[PDB]
Structure formats: structure tokens, C-alpha cells
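Structure first, commentary second.
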Amino acid sequence: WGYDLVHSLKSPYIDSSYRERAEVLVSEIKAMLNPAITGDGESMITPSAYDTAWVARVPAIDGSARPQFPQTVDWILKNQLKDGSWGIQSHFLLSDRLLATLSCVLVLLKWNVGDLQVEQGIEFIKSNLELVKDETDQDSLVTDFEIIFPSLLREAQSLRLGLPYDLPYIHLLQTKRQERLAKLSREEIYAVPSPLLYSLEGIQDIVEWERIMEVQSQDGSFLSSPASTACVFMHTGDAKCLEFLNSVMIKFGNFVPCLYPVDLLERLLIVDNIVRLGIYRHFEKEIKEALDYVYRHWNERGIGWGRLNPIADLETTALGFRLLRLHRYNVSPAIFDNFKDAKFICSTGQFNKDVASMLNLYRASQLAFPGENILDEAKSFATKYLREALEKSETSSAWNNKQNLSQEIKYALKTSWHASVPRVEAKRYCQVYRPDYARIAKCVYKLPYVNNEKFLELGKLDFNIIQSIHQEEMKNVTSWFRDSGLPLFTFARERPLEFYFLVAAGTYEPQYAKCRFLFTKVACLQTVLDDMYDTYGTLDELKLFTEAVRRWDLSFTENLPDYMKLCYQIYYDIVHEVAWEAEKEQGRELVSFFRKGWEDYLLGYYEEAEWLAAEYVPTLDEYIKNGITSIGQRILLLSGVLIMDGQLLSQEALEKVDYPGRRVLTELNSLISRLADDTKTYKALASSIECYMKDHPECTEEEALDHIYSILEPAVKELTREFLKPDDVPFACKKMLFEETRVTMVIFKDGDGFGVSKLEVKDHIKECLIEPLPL
Ligand SMILES: NCCC(O)(P(=O)(O)O)P(=O)(O)O
Ligand SMILES: [Cl-]
Ligand SMILES: [Mg+2]
Ligand SMILES: [Mg+2]
Ligand SMILES: [Mg+2]
């Protein structure tokens, strides 16, 4: 550890060639995404054999005995898999293969072609249905499988196809279809758009086609489904239905996907993945262009996966809310009212979609601003939902196990967005992100703009490069520390890497080396000062030191005890080094501002030292007043935020994020730090807990701890709003302040009074700064 460990590190990723390579990857990714965000190559999604077979059913509008879209028949004939099924070869899902295969078999029979394909397809369906022994063998179900498959299978039965219609599993599916259809408000199908519109081809005996046009999408589709639209067309001859089918054929050529368009969801998924991989800083232009498009279509009623959906989609809406707010767009959590029954109700469609919607709702709820009760309500509901989902058999299907769904849900629930280490979350996501991830709707599908090898290649390389740069900085840090004189204060533990981690895990960009270096120096100094005032120093010694603090005179130190003479000299040097660097970056005088900051901090320590000497227990009000100042976060934060390469802070701009006595970023960070610290420790003078109990002699320790949290929770919401709020403060500065708070909140998370885990701190340093990602 310390000097020896850090100087033993020899990372290859520091060489310029690695960054040059990453820049090639960045250019390649910009070119890849260009059609999606700026061109007309939006909605890149794999073929749906199931839907393609429905489109193939449509007879020629000229009345001749052939398909209107004969290229779809040719596609089907040429794309059977080796086992006789149709679907995506890389991923096997039973329900997907069963549905697509029966769909293709029937249309080939309709047109009296592909006799060999039909024979092989029928064998696949029969063969595989007979392997289903019980419910737990069925695996994950494609959208509305229970509704559609019995219907499609009855079509086959009327043609007397050699399939096992009398299997228990078949009877069970009909039972499930009945239980789904029982909750159906049929009269409302025609009046209120609903998820069932995605699958009209499965409920043909129920739908009055003469009334169904009222809920058609503006593009002519029925909830973006080619199959459902093809069905309505064949029953109605509706011109707009045909226009939709034509538009999809024009786009894809000789097949159709199971959803179209997916313009909103795809854009959001692209952004979400780029952000989670930690590579977002390379794609500011593309992220803005993507989210600007989503925002244009953002409305009070929510959004669907495609901009023309006549009903909103919780998955896409919750994802949109979070990403838009995170990128400083003005959105309101009142959009979630669109998904309440009159509270929430999502849990009706297919399982992966429902789980995804709730994961997204859970994540969105954590970005709550003050007074947003609906998001507190959303958090509760989603948490309960996800905990229940963990106990469901569907969660442990072969398909879900292969994708580690249970693990993903568990990780989400144990993870607080506020109490996260940003660099570590990106590192962890690089280990979970799948270039070949397969999604489920009417069929299994992929979105190559979202899931691809280039994203991951860049994610791993970029992480390693940044880390190697930090490793060189840590050599500088430990080298400085060794020669600084600070190690002479043997009453204080040496922790330079812990303090470097506090800033570097959130403010990681290469250009902010000076910020990280100066922040670390000040944090090292402060830990000595803290131990001196609250432990080592006598009140009479501290009175002397505090007088020297007022004087700003090196010559005055002749009065101090030897250890204080040295301490004062180091303190004086660090303060003025930071100030010179700040003045250089900011182009204005800042020595006076820094000096006032330091004296307020240390005068705060001295007040505390007087209390200790007198065994005085403050009121909670006086404790918090003192604590916001004496905790030292304000002056530490200032020692980094004013020296960020290229980030100009006028006095006016600075006062927006730093202003003692006001609820701005540095003040809220100070309050959060003080109180989070207390909740985590305090059990291991007097803390906020103990002060509250003096104020309330009859209250229990339990009530006391609850009270401290009642102060913390609102503070965290304010911190979030202050961070994300639109203003003219350089965003890099606000992010630096916010990210230091997030890393602090990690150190103090799950406050039970027990104390901070030293082994976990070391583990965070190992993961973040020491161990690279394997390439
Ligand atoms: N900078 C915080 C230092 C403390 O939390 P610590 O207990 O010394 O870690 P304090 O109790 O002095 O406020
Ligand atoms: Cl996968
Ligand atoms: Mg202290
Ligand atoms: Mg202390
Ligand atoms: Mg403490």
C-alpha cells in the first residue's frame, strides 16, 4: 500500500497509441450511430419471421392468386434454420421458435409452396411440444404467446396438420388464454388504445373490424405490429394499414421486424448504454441530438417505444424521464400519473417488459427533486414489485438465467444512485454489457445500435486508459506526501490514496489532474488538523494555533509548540499554493476568499474544541450550525472546484454553488457529510443523535436516528436539484461538487452507527484505481 504499491504499478495504457486507438473507436461509433440519430437509418432491428409470415399472407390487391409482397415468401423459404424452426440462430427460445415456425408453416401452405420447409417446420413444432413436461419447461414467453398460440394452433387443426393438439400443455395454454380474455373490456377495445392492439391477429373472433379503426395509429399500424396490421388489412382493406405495411417493406426489403418504429426507445437505449459504459464524454453531440429528438416527442401523456404509439409505454417513459432529467431537460414526474389506476398498475404484458418497466421506474424515482411525492410513491411500488419478481418462477427461466436477470434485479435493489462510485459503476457495467444481447417482444430481436462490440471495446479501453493516467498521478501524490512533512504527525493516520480516490472516482477526466492533486493535498492536511483540534491538541495549544490562523504571519509561530510550528508552515504553504493555482485559472484575486474560508473552518474547529474541554453538549441546532462549517467539506471542495482546467467561475457564478448559510451545493454537501458521518458512526464529544436526545429527553435513540434521516433525505433531494438545475454555472464544476458527495455517501452508506468499513474502502480503491479491466 501507499508509496511502494503505487510506484510498483506500470500500466501500458498510458502510451499515446492507446488513446489514439480509442479515438478511432470514437470515430467509428459516431459513424455507426449517424443514421440512427441524424439520418433515416433509424430503427435498426432484426427480422421477425413470425411477422414476416403474417405480411406474406396478404393477397395481391389486384385480385390475382398470389401474395401482395412476394419477396416475404421468398425470404421465408430461404431463412429456415437447420432444425426446421425460424428465428435467430444465436439464441434459442422455445415460445419464439414455436410461434414463428407455426406462423411460417401456415403461410407457406396458404400459397402452396415450400413443401419441404413445411415438413421440417411441422416436425420441429411436434418434436418440441412433446418435450414440454411441465410449466417450468416452457421457458420465457414472447408477447401474448398464451393468447396467440392457441389461435394459430386451431388454424392448423382445421387444416388437419399432424400436430399434437391434445397435449396437456396445449390445454393449459387455452386455459391461460381464457383467463387473460376474461379481464378484457371488449367495448373499450374500440375506444381506448390498449396493449392488445399489438396482437389482434390472435383474437380475430373477438374483434369487430368495423369499429377497430378508431384506435389505429397515425401511421396506419396497430400498435406498431406488422402482423397485427396485416390482419386488420386482410379483414378491412383499410388503405392506411396497407401504407404501413408498404413503409416497412420499403425500409427493410424482404422482411419485417416485430415492432416498428422503435425510434424513441432505441435512441434512449443508445444513450443509456453509452452513459452506463462510462464513455459518454466522447459523444456529447450525439447524445444531445438523440435526446433533443426524444424531448420533441415528450408529452404529458407519456411516450411509447415509437413516436406514433397511441398509448404510452412505462418502460420507455421511465427511461426517458430519467435520461432527460439527468441531461438537464425539464421534465415532470406527473407523467407517471398516466400509469396509475386511480396508484400504479404495470404488470399486465410480457414478463421481461414488465420487469424492465419497473427497473426503469425504480431508477427514475431516485432522481427526485424536493416535493416530488409521486416519485417517493413510485420508488416504494417499484421496490415491492422487484422484490416480488425475485420470488417468481418466471425470473428463473432458462432464458432469464442465461441473462442473469435475478442478479441484475438484486444489483439494482442494493444500488443507490446517490451512493455510487461513478468510475466503479462504469467498470462493473463493462463486465455485464452484452454486445449480442437479445430482447423479447412478439419475437426475440436485437438492436445492433444499442448492443454491439464497438461500444464494449471502447468502454474497456477508455476505462483502462483513464485508470493508467490516475496511476501516474498517484505516484505524484504519494511522492509529494512523503516529502510534505505531513507524515511527521504520527497522531494522524496517513491516507493520501483514500483522499485521492474521493475525488478521482468521480472527477476522472484527464484535463483535471490539477484539481485532483490540490484536492488531495488539502484533504491530507485537513485530516491532520482535524485530529489536532478534536483529539491531540490541548485547548491552550489550540487557542495559540487559532490565533496564528487569524494572523496569517509565519513569524508569529515562534510562540507555538514545535509540532504546531511545523503544522502551521505546511498549512500556510498549501493554502497559498491552492490560492495561486486558483488565481491562475480564474484570472482574479482569490487569496482573501480562501483565507476567509480557512479561518471560518478552523474557527469552527476551535468552537468544537471549547465544547470538548467543557464537556458541553450542544443543541441539535447549534451542532448542525457548527458542523456545516467545521466538517471542512466546503473549503476542501473549493480547493478543487476553482482549479478545473478551462472552467471559469465568476464571483457571481460561484455564489450559486457556494454560500455559507444558504442551501447551495457546498452547503448541502457539508450538511450531508456531517449527518451521514454521524449515522454511520457516532456509535463507535457528542454527535447529532446525542444532541437531539438532549433536546428531547423522553425520545429514544431510535426516534433520534430517524430524525437525523428526516433531515438527510430532503437535503439529498435538494442536492440533486441544485446539481441538475439549468443555470450558467459551468456544468463540470457542479458535477465535481455533486460527484464528491456521491462518493462520500458511498463511504457512509447504510448508517447503523457501527462505523465505516476500512476493508471496503481499500476494496473500492483496488477496484477503481489499481486493477485494470482484462482486454
Ligand atoms: N472530517 C471528518 C472527521 C470526523 O468525522 P472523524 O471521526 O475524525 O473521522 P470528526 O468526528 O472529527 O467530525
Ligand atoms: Cl444475451
Ligand atoms: Mg473533528
Ligand atoms: Mg475527527
Ligand atoms: Mg467521527
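Just so it is clear, chain A uses Swiss-Prot numbers, and the residues here are 35-376, 379-720, 727-817, in order.
Structure method, as recorded: X-ray crystallography, 1.9 Å.
Backbone N, Cα and C define each Cβ position, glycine as well.
Within 10 Å of the C-beta atom of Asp570 (mutagenesis position) sit 16 other C-beta atoms, taking all shown protein chains into account. The Mg(2+) 2 binding site annotation in Swiss-Prot covers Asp566, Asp570.
Taken from Swiss-Prot, the feature Mg(2+) 1 binding site covers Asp566, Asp570, and the record attributes it to experimental evidence.
Under the three-state DSSP scheme, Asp570 (mutagenesis position) falls in the helix class. A mutagenesis experiment is reported in Swiss-Prot for this position, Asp570 to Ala, and the note states: Abolishes catalytic activity.
Neighbour count (other Cβ atoms within 10 Å of the Cβ, all protein chains): 19 for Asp713 (mutagenesis position). Listed in Swiss-Prot is the mutagenesis experiment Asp713 to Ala, annotated as follows: Abolishes catalytic activity.
Long-range Cβ neighbours of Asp566 (Mg(2+) 2 binding site) (same chain, at least 6 residues apart, Cβ-Cβ under 8 Å): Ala528, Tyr641, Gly668. The DSSP secondary structure for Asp713 (mutagenesis position) is helix.
Within the set of recorded positions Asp566, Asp570, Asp713, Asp566, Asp570 have a CB atom less than 6 Å from some atom of ligand 3. Distance from the CA of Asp570 (mutagenesis position) to the CA of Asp713 (mutagenesis position) is 15 Å.
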